[PDB]
Amino acid sequence: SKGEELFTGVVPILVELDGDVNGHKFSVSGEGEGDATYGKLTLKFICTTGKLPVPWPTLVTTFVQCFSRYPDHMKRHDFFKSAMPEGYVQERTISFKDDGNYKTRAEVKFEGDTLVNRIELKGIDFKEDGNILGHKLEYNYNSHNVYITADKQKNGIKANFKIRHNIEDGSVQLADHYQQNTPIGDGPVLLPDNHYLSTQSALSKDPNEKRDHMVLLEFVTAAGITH
């Protein structure tokens, strides 16, 4: 795609989120850069409203799959880059097993040469002292498969996957994800064959940062198609 060519080098990224989870209103700003050649993301996020009222890991999937590494032979399946620069809408329902849900609506597009992800997040029916509002999740992140399918009537894609958040007692908090993406612009976009994105993420802290924050290093490769 034409859009593919926008990602051959390192691209600056901005993430802005406004959230309301059980009436706790918050905002997050993130900065960093992506190198889709290597499937690579590096960002730092700051909660600009004070303390983040949910655990940082729960927001990772919400906080730019255009930076996934599509192998050359899978170029024709890369919806995400094909929608650029005009971008795509990304909507999800994230269901935390036996707890509440997030519903997110985001727009991912270029502002100049910077790739931007603007998100509105709404969370409801969380348990006051469950794993989310009670901050019982470990500060770490597992490796997942994101299963993608074409959504032809929307000129886009769907994704369905399970995220596992480790709980501090050694257990796991499942977060079922259902996702739909829709292009914004009028250029042709790629409608993929079934495939998945294999993810890995490492969370850290900046030792000199006293605001509530998250440093994220993530690698994602598309897979599941041989030719």
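Per Swiss-Prot, chain A residues shown: 2-64, 68-231, in order.
Determination method: X-ray crystallography, 0.9 Å.
Any Cβ shown, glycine's included, is placed from N, Cα and C.
Quoted from Swiss-Prot, the note attached to the mutagenesis of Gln69 to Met states: In Citrinine; leads to excitation and emission peaks of 516 and 529 nm, respectively; when associated with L-68; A-72 and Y-203. Mutagenesis annotation in Swiss-Prot: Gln69 to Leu, described as In RSGFP4; increases fluorescence and shifts the major exitation peak to 489-490 nm; when associated with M-64 and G-65; the structure shown retains the original residue. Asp103 to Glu appears in Swiss-Prot as a published mutagenesis result, with the remark: In mut1.27; shifts fluorescence lifetime from 3.03 to 2.85 ns; when associated with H-145. Where Swiss-Prot documents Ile128 to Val as a mutagenesis experiment, the accompanying text is: In EBFP2.0; shifts the excitation and emission spectra to shorter wavelengths and increases quantum yields compared to BFP; when associated with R-30; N-39; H-66; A-72; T-105; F-145; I-150; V-155; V-171; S-198; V-206 and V-224. Among the mutagenesis experiments that Swiss-Prot reports, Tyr145 to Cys is described with the note: In mut1.9; shifts fluorescence lifetime from 3.03 to 2.74 ns. The mutagenesis experiment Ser147 to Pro is recorded by Swiss-Prot, whose note states: Increases fluorescence at warmer temperatures such as 37 degrees Celsius. Among the mutagenesis experiments that Swiss-Prot reports, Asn149 to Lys is described with the note: Increases fluorescence at warmer temperatures such as 37 degrees Celsius. In Esmerald; leads to brighter fluorescence; when associated with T-65; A-72; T-153 and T-167. In VisGreen; leads to brighter fluorescence; when associated with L-64; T-65; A-72 and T-167. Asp155 to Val appears in Swiss-Prot as a published mutagenesis result, with the remark: In EBFP2.0; shifts the excitation and emission spectra to shorter wavelengths and increases quantum yields compared to BFP; when associated with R-30; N-39; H-66; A-72; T-105; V-128; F-145; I-150; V-171; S-198; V-206 and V-224. Here Swiss-Prot describes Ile167 to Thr as a published mutagenesis experiment; the accompanying note says: In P11; increases fluorescence at 475 nm excitation and at warmer temperatures such as 37 degrees Celsius. In Esmerald; leads to brighter fluorescence; when associated with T-65; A-72; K-149 and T-153. In VisGreen; leads to brighter fluorescence; when associated with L-64; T-65; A-72 and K-149. Record note (Swiss-Prot), mutagenesis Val193 to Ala: In mut1.5; shifts fluorescence lifetime from 3.03 to 2.72 ns; when associated with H-145. The unchanged residue is displayed. As a published mutagenesis entry, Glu222 to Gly appears in Swiss-Prot alongside the note: Suppresses the 399 nm excitation peak, leaving only the longer wavelength peak at 475 nm.
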Simplified to three states, DSSP reports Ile167 (mutagenesis position) as strand
Within 10 A of the CB of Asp155 (mutagenesis position), the number of other CB atoms across every chain shown is 17
Here the Cα-Cα span from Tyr145 (mutagenesis position) to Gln69 (mutagenesis position), rounded to a whole number of angstrom, reaches 17
Comparing local Cβ density (other Cβ atoms within 10 Å) for the mutagenesis positions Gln69, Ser147, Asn149 points to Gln69
For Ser147 (mutagenesis position), the closest of the mutagenesis positions by C-alpha position, picking from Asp103, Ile128, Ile167, is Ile167
Among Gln69, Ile128, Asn149, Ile167, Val193, i.e. the mutagenesis positions, the one with its Cα nearest that of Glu222 (mutagenesis position) is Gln69
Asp103 (mutagenesis position), Cβ-centred 10 Å count of other Cβ atoms over all protein chains shown, is 18
Cα nearest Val193 (mutagenesis position) among mutagenesis positions (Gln69, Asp103, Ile128, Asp155, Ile167) -> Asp155
Check: min Cα-Cα distance from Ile167 (mutagenesis position) over mutagenesis positions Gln69, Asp103, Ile128, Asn149, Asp155 goes to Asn149
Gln69 (mutagenesis position) falls, by three-state DSSP, under helix
Among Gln69, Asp103, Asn149, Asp155, i.e. the mutagenesis positions, the one with its Cα nearest that of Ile128 (mutagenesis position) is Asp103
Check: min Cα-Cα distance from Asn149 (mutagenesis position) over mutagenesis positions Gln69, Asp103, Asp155 goes to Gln69
As a whole number of Å, the Cα atom of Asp155 (mutagenesis position) is distant from the Cα atom of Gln69 (mutagenesis position) by 16
